[PDB]
Protein chains: 2
Amino acid sequence: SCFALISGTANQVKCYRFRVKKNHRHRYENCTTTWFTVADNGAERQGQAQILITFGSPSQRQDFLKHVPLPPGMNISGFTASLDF
Amino acid sequence: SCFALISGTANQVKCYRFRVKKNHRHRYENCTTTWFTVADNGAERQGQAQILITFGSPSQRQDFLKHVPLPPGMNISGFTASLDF
DNA sequence: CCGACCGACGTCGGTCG
DNA sequence: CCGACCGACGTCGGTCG
Ligand SMILES: [Yb+3]
Ligand SMILES: [Yb+3]
Ligand SMILES: [Yb+3]
Ligand SMILES: [Yb+3]
């Protein structure tokens, strides 16, 4: 349901997960490993590294946005998703 | 906007991406590397391996569901997501 | 079409300054 | 708080039967 996508360099996003899990565990539901959108040849990737963070509620997401610092050069987008099937 | 989450074993989902990219490229927008939800200790993961597949439109997603076979023991869920910020 | 398997390599958790 | 860096290892693209 309520989630955010955080993007940066792969190393950046990995180390960010480490500290979020360590210091701000109560501010989010779950978090993912680091992923990329794949491109067309071999192991090519497109775009920046990403993690997905889910929230229990939108209030929780707001708590997160207010309290967890975002390193320079990282970006965050927030979505709400309905199950289709 | 319109997406699906496909889950299975990590090897299962990787090999599935290989064939989807190879045979059914026109049936989807983009696809991700394989990811997991992390757990609480060391490199522990929770749940099955996942890939995210995006679609250009819901009609495209329907084309995909009708034409691309899903191996036994894999699962697919479909969502629609609105940008919050 | 499927996925165990190959060797390769980049992401892994963690450290530290 | 931040992220280059460490050595480790599991996911990587690809093969094949
Ligand atoms: Yb390319
Ligand atoms: Yb655990
Ligand atoms: Yb191996
Ligand atoms: Yb290295």
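Since chain A takes its numbers from Swiss-Prot, the residues it shows come out as 326-410.
Heads up, header says this was done by X-ray crystallography, 1.7 Å.
Heads up, the Cβ atoms here are built off N, Cα and C, so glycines get one too.
One mutagenesis experiment named in Swiss-Prot is A:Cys340 to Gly, and its note says <50% decrease in DNA-binding affinity. Within the same chain, no residue at least 6 positions away from A:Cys340 (mutagenesis position) has a Cβ under 8 Å from its Cβ. Reduced to three states, the DSSP call for A:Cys340 (mutagenesis position) is helix.
As a published mutagenesis entry, A:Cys340 to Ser appears in Swiss-Prot alongside the note: 50% decrease in DNA-binding affinity.
Among the mutagenesis experiments that Swiss-Prot reports, A:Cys340 to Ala is described with the note: 90% decrease in DNA-binding affinity.
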